[PDB]
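Report on the structure given below.
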Amino acid sequence: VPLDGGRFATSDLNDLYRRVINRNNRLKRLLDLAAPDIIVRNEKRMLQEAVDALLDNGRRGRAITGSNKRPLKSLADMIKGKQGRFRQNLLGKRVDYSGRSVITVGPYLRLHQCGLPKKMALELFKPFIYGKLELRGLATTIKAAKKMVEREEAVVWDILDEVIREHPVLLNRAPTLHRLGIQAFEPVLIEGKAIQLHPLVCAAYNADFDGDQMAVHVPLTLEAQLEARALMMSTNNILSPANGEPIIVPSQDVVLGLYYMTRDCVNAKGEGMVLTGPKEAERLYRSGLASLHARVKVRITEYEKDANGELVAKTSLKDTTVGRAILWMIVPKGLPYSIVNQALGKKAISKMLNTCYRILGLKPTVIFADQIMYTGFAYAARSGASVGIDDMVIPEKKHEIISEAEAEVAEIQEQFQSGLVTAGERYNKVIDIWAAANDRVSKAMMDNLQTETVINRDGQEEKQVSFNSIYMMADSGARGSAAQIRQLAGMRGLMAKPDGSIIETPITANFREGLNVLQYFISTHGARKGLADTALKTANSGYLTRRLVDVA
Amino acid sequence: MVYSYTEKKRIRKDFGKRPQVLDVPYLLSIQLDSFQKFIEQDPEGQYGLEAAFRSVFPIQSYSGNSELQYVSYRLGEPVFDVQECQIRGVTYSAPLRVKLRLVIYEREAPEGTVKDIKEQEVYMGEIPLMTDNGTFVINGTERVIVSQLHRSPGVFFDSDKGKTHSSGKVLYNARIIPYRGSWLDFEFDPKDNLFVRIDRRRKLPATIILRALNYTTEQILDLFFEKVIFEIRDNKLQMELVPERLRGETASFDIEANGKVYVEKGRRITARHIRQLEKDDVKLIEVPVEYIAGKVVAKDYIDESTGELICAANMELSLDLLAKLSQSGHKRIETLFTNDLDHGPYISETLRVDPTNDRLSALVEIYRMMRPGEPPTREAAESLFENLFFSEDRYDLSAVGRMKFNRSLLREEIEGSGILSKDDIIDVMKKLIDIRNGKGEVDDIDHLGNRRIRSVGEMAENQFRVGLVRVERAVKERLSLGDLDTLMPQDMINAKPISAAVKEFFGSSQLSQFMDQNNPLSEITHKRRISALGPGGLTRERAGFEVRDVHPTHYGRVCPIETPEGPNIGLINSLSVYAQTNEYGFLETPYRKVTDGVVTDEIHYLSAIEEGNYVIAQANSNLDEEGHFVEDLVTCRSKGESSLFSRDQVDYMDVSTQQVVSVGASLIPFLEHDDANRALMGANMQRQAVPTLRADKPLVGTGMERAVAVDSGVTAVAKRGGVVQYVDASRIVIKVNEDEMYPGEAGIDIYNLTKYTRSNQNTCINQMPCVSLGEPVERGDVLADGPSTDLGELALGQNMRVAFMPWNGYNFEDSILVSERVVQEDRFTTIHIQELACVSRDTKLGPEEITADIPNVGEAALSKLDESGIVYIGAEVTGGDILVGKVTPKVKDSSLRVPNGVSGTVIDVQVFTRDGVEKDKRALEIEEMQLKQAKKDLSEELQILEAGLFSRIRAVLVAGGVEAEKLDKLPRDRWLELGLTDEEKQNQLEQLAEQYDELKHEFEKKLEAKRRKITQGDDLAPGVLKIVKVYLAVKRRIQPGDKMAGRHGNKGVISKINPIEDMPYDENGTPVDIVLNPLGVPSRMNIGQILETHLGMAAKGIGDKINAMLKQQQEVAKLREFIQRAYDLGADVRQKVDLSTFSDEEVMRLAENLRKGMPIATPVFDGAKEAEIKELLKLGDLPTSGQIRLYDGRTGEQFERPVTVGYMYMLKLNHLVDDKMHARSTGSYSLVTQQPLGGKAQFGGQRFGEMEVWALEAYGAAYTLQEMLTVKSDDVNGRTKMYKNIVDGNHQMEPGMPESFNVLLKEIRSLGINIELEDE
Amino acid sequence: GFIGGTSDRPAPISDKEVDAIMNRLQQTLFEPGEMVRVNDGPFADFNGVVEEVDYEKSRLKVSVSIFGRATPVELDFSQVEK
DNA sequence: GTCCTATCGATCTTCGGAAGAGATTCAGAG
DNA sequence: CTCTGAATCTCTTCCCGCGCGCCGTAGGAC
């Protein structure tokens, strides 16, 4: 192929063939002219080595090159290799009718929908649009149809809104480790340029929306559309194939919303009255006459399907909370009330959803999941559960727990100052005392976090579970488990050297307080070790996957 | 305390506590001081091009009997300055001229020369130069060469467990690494046999070297072993005993004499036994013949009578041998000390493995194993051995290498020659054997005391040396074969090898990084970057956890946080703030010299190796303002270990809390409160921010900006103090005060500010003024703010008012909700300057043309084209418009149409044309415009200078015969002989008149040269006739999909541009701009985001109070009264400011620059505690809680429980969506295999990888796969029949067969393989 | 280096081989209709066709494609490219 | 200058990869 | 005298997308 200007791009095989042809022609010329035996032997050796370079360049003593020691690729080089035909062009090949974009979360989408930009839709569904312009008779042929599509005529958008009506699109974030990484979605046009993805699906893709690109492929033929809708649709993949675990496990924010909504407080506005039904409860809340966490008695009605399969309606008075009575308006008509009569968290909600799939079926389950997501988002917005430095609590006894524990190490040092202990025993006593101190600090911090709430119930103070922002985040299982709140409010604790040795002097600070220079330098050891561990293991995992697929 | 005028506009409140004793040094001196050490000539020829030449010249031909020797080199000035060279696209370099003296001696006579020819600095090559910003211009493209970090030359000892044979034992191996020459490695075999190798060749016996060194087995054994003596006097074989040789060991045999027996058989030996023995004079002792039999003799002993070998070196003795040899007349036997734990036989074991005999044998074996296929020869094996390790051409320990080597051998002297010596190798072997006995310790390879930094001025020197070596190789032969008579030194050499070598280094080396000019911070953090990669280093795919992980000696020299996480973590590092390179190349850092009990103000730099010899106090220790440690005991680090030590025991103290971090991490406030992972992400992201359109300031910074923005080289800085005279947003002219005015020079300094110019990331880099007409300035003040800088302080982004709360899920776990107000204010809009070129070549069928008369085109697209065929400047264009009317011969409509998607304003068109071909009309107009501008610039310079000069002349004529009538009578130029007495005033007038005449001629010559340059037909190098450059400005706004980020590792794409109504508002009605997510604060341990935010609130609150006090016409006394209170608040802070001295003019001026929030400084590890944030919030009427209640704009309800609201500094990262959204229906297809092209700049489709194929196979989708891999991509006939059916509305495919597979078949059939399809 | 059986000892050539080499060191008609290229001159390396035979003058005459015609152009003998 | 032939056909290609397994050579002895 | 051990050699393997940027036969003879 030529390049910019009157030059043709260098071709490796062409040059290998050129070398071989020149050497062989020289050998023929000599054999015609009867060159001495020594010369013809040398020419024959050179010809053999040139054929060697043409075939499997590199198996020679040294590969030949025509550049800055960049050896030329041979035929065997083109056959095998990660850039070879097998893994570069046959097993995986670039496909038309595809694109990519930066994704963003659209909470309004249904589970089976996804939003795509108008521009990407127009540039992917071009032939379908032509297939309407002739069928509508609005365009004469392709020559005018393409021009009209270029004209982005306002009628062309009506054509797109008709073409895209029921045509699935495949969305494929990469790296797609498991089959749940490729799914079909019914598209809806969106003004912007980002791909609107559903919240509940992002868990399956492991898709954090911090600038994560994702690709779309348009299934063209009829069987392709049917296969997408029947096998790869979002609603057809609610269970994980690796274990009996839903892949629609509720997101981090939604579970926070449900945890905030169904929780109960000791004394609250609108407490103790009797509500005639969930609707009246909801009205009360929206009129502001009652608090969401208020304790109340609402008449609940539930349906239980018999062993044969017909629902039996039973109605009763139930002691519950206003939030639970509101949520009960969303749970389908087949479940017991005991699932919503508890403060739901990322675990407790999950089994709930599973039970729905266990009883009602797929079709009730998907709509129930969407409704749970909607309600969770709305009431989490109403919660306004902000986080601030005022919310990170240092237990007051911590300074004492340090002041004693360090002193004990001093005693372990004093023995070492007296020759009464060995070298190793001093180390393994100091580190154990520090670990016990870390446990005490963490226990006091957790106890203070849960104890920070005490309220008056019409008389005499009584304690209860804490509405502390960090506590609700941890307890709901959204983000920030015990090991996180412990580092944020207890002490950072011990650390390890790159050789793994336990630091005799733990990081006695926590991130709410300032860490000093040496403490931070100690922390860098673990931080970089973890980052390097990730960067190196992300490759061995993939290689193991390839070996497994190619053996099975 | 005195505040500079640039500083005396916004007195940023500082929360620091420690007094900064050492200000941050120049941040780019790492580059400049090296290239300065390179280009500068030096009588100590070392460290420069003169060193490279003296390492080559003089050069002589032994057969020639004549030499040529280097005399001197003088560097010609660059032909084009940085700006012109960047515009045209050439490299910025200087011509090297070298004086060569060719001396021809004479045969049959002493070296008295017949003739010597000194060439007048013959041309040698073009060497690139380092621009004052620290960057090289190579092809218009601006490059930065990263300083490399690699193992220092010397000797290194290493051993490992498990990695070798896993059998518990460790193998000790030593390596000698010269600066330029062959590696030499000594190693122990698993059976304790010592061998050597060169360049990791095959194992050869170690002692063969000594045979090559001409050592007899007797000499070697004496060198390495100890002698134990037996005598045949006074008794049969009494032994000379050294009692200390017996210790710990059980005395396994009888030894008794002289009364008391010291130790009997079967018992150990202790010290008191040694004392009794020493009292006993054990010079002779009784041992049985069996003990004498186990020894091994030290020397050859022949039969004295027959002259035949009866004993030899390393021969093991026995009873009969003893009797025989003593009978032969050798009554004094000497054997080797071979204590197993103490005196191992390793050398003797090598003797047992040695198949070679002597020096001839040594050379034979060395030659055969070094060069298989090459026959040995006595005269030739020396030619190999000496060149291996003794000849300068192939061995040179650098000065740093020799210093490190002598340090490893504990020598008293470090100044030694570069070639190894016999005792030098002997000492290396001795240290190796001692380490094998365990009496030493192995070194750490990844220890900053073993790895040294090479910079540009050294790698370039090495490349120049390589070029000169090739040139010498050629010209030695030329002089040997040349007739030496008609030859001249220009004939001897040709520039091509040297020029090619240096050109390759500066153009395509692995370390010639293309500069990432995103903003001033990216430039700085890229110029001070340290790399472990590159030639002579390791590779990203062959490095393990050992080299990546941080090190206890990295403290104070290398930032442990700022590393490019991903494929090459830990291999690319950023040099610490204060660290600097030692003379030898190691990294040294300054520490405050602690004297006994006081911390003095004396800074001594300690390197990575010296630091272990001291005890260093941490910079956070308190002192009593007398220098004494307030704490009785202070935490210090000694040998990597850190622990408490008593006061007045410490020896040094770190100079500042920022000594551990780099600039990228130094700019992050509250770095102490962020987990190191989020710190790393924030530090990496901070250099990706795009310069916004109206970047202002950070409310909460760390004070490091006042240096980063100055040393970045992007802001216009006042060279000297003076008063501004004229500003027009392009050229600021300063009347430099006479205190620094040169007596004859103009005394008035211009500053031509650079306007909108494309950067390496297609961004605009225009500089805008900030000083006012008549404002006084002092040398070093920032006159014009560059991009991302404002009022001399670095400002990457905008401070948006953010709230932490879930809001209907639009901020779901990474997403960001942004009010429409911020996009209405153009907070984040930024300009992108794209460069599109339309080339035209003299094709084989004829020369191409650029014309508005393009064939096959209507006037609709020509509307934007001119009469010549180029777009009018300032016309707004979109994708698809024709910008250039090029035509190709034989006709074709090849013309530049705007690329799809992009749209903007055409702001610049530079047409470079090869001469000979006629210039198009618009090119003529542009050239005339350039010429008019150049003439106007030169004329304005000369005329303003003439005004100043004539005014100075009239001022001289004030005293000395002032005559107003005769002064205004004639024109001012006819003042050659104005009335003035015979004094020195007429001398000053004559001096300045000669100066004016010189200025006249200089104006003339510069104008003519500039006209010739501009009119020059630009060199279109390869067979090309003309090129048209076009520059497009795109004002990209912010849209969903764009990526924004804080300074705390918080990042996310904006998910919705929420209208103003839907945003929450507080009880004052002010709506928040950005709604962030709360659930992220804990999980990602970045609680810094919610102290800064709190502080930010207070930082605005003070401004909110000032603005009212400025909006309400408060009296200045009260305004000052408030502001001073806002400044004096806090602890005993380092910064103290008394606004009283501001005369109310600077008070009002400060307020006008403070009404938008008082900037606050929170140093990295000397930052503000929460108690001060609470105090500052208390100063405002803001809640001391930090959290406010908000109201939902849609429903008017109040959110339950208050929420955190504040002013977080947010940055728009350079990853906007419009550069990444792409979709393809049909277009280009590749040639060899018909699969669609791949990429964005090419209309390509996404690659369907193997993992996607596996996932499709996981479902039962087979039709989907068949389509995806046959019709969509590969089957050429099928994909058209599919296209037709889809247009027809049939939706049916005919797959056929993927062409690529057929290609594969041909590729296998081209071999000796017949692979074919089968029917059944 | 030399060409021989082993690098330790390169071998001579032969007795008769030297003599044969010293022996040699001491010791195409333009057909009508044939297509040739010019060897030198402004028409060198062009697709031409022989039109007639200028034999006895040690010359040549080959048709060329100039002006869109197969114009009669005459050349020297040493302009052949067979 | 263009147009041709050919590869360090008087060097020294980079030592800063692990590893995992076959293949190919060498011991202690039947 | 060469049979089963090891012992030392060579050959082969190392996630995946995206997006820029640049750089891309040489010497000497007619």
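The residues of chain B that appear here are 1-890, 913-1342 by Swiss-Prot count, in order.
Any Cβ shown, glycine's included, is placed from N, Cα and C.
Here's what Swiss-Prot has on this protein:
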type    : residues        : note
MUTAGEN : B:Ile561 to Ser : Resistant to antibiotics salinamide A and B
MUTAGEN : B:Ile569 to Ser : Resistant to antibiotics salinamide A and B
MUTAGEN : B:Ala665 to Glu : Resistant to antibiotics salinamide A and B
MUTAGEN : B:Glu813 to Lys : Disrupts the enzyme's active center
Could you check the mutagenesis positions B:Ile569, B:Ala665 and say which one's CB has the most other CB atoms within 10 Å?
B:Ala665
Whole-number Å distance between the CA of B:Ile561 (mutagenesis position) and the CA of B:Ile569 (mutagenesis position)?
10
B:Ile561, B:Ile569, B:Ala665, B:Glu813: the mutagenesis positions whose Cβ falls under 8 Å from a chain A Cβ:
B:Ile561, B:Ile569, B:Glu813
About how far apart, in whole Å, are the alpha carbons (Cα) of B:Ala665 (mutagenesis position) and B:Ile569 (mutagenesis position)?
16
Other CB atoms, at most 10 A from the CB of B:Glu813 (mutagenesis position):
23
Can you grab the distance from B:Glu813 (mutagenesis position) over to B:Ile569 (mutagenesis position)? Cα atoms, rounded to a whole Å.
26
Give the helix, strand or coil assignment DSSP yields for B:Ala665 (mutagenesis position).
helix
Using DSSP, would you call B:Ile569 (mutagenesis position) helix, strand or coil?
coil
Over all shown protein chains, what is the count of other CB atoms within 10 A of the CB belonging to B:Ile561 (mutagenesis position)?
29
Three-state secondary structure, which DSSP defines for B:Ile561 (mutagenesis position):
coil
